[PDB]
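Step one of this worksheet: look at the structure below.
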Amino acid sequence: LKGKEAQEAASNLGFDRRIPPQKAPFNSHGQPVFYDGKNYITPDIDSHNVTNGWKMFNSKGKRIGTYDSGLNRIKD
Amino acid sequence: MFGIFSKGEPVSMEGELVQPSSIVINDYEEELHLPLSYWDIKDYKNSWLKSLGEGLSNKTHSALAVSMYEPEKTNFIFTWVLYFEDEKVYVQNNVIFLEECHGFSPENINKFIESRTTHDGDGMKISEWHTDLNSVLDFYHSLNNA
């Protein structure tokens, strides 16, 4: 789970476009979503957590799994 | 059990005040950080009560928002979505995108949700959990007495 390292982490995964939950000028605030051009990831904040994993949502925002740090699907 | 429950005091995360919480769907639970910049917890709970009422009444669906901001300044919100089929309730975790809406309003949340699917157009499994109708009723009733 990262704050500012998350962007670079997601960028290194291809998810270049940080989409913040709020429009300008409130865009430094909140759990953001990172865009592939196809899918979206957000850092897995969960209790189990493991080590810096991701939740992924499809092009329609449907959740399509919990993922590890290299985007291998772990579970729902 | 089914529901969404507060843990401890609100804390600052990702640059804003959030309410640490959990959602429990029978044997599954997952930690959540409900942002408070627009809605307090009374607001979240009121919205869930209304949404549960609508969905329960006609056995369609109930979208439970777990983030909310000023609707005109909102790009997306996280929701947990309940689909009713007889005495079984399927639950999915869906992000609602509103970047190119402007029309959105929280009391209309159930209109922004469409019917249930289990796999997307690419064949990927949609994440899904389940719990019984009674456990959703109990959660609906508890909000109704709060």
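Here Swiss-Prot sets the residue numbers for chain A, with the shown residues being 3246-3321 in order.
Method reported for this entry: X-ray crystallography, 2.4 Å.
The backbone N, Cα and C atoms fix where each Cβ goes, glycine too.
Quoting Swiss-Prot on the mutagenesis of A:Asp3289 to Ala: No CDI activity, loss of rRNase, when expressed as isolated CT domain. Non-local neighbourhood of A:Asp3289 (mutagenesis position): A:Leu3246, A:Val3295, A:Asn3297, A:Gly3298, A:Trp3299, A:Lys3300, A:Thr3311, A:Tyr3312, each in the same chain, at least six residues away, with C-beta under 8 Å from its C-beta.
Per Swiss-Prot, mutagenesis A:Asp3291 to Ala is noted as: Delayed CDI activity, reduced rRNase, when expressed as isolated CT domain. Under the three-state DSSP scheme, A:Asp3291 (mutagenesis position) falls in the coil class. On its own chain, A:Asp3291 (mutagenesis position) has A:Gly3298, A:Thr3311 as residues at least 6 apart in sequence with a Cβ closer than 8 Å to its own Cβ.
Other Cβ atoms within 10 Å of the Cβ of A:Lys3300 (mutagenesis position), summed over all protein chains shown, number 23. DSSP gives A:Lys3300 (mutagenesis position) a strand state. Where Swiss-Prot documents A:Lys3300 to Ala as a mutagenesis experiment, the accompanying text is: No CDI activity, loss of rRNase, when expressed as isolated CT domain.
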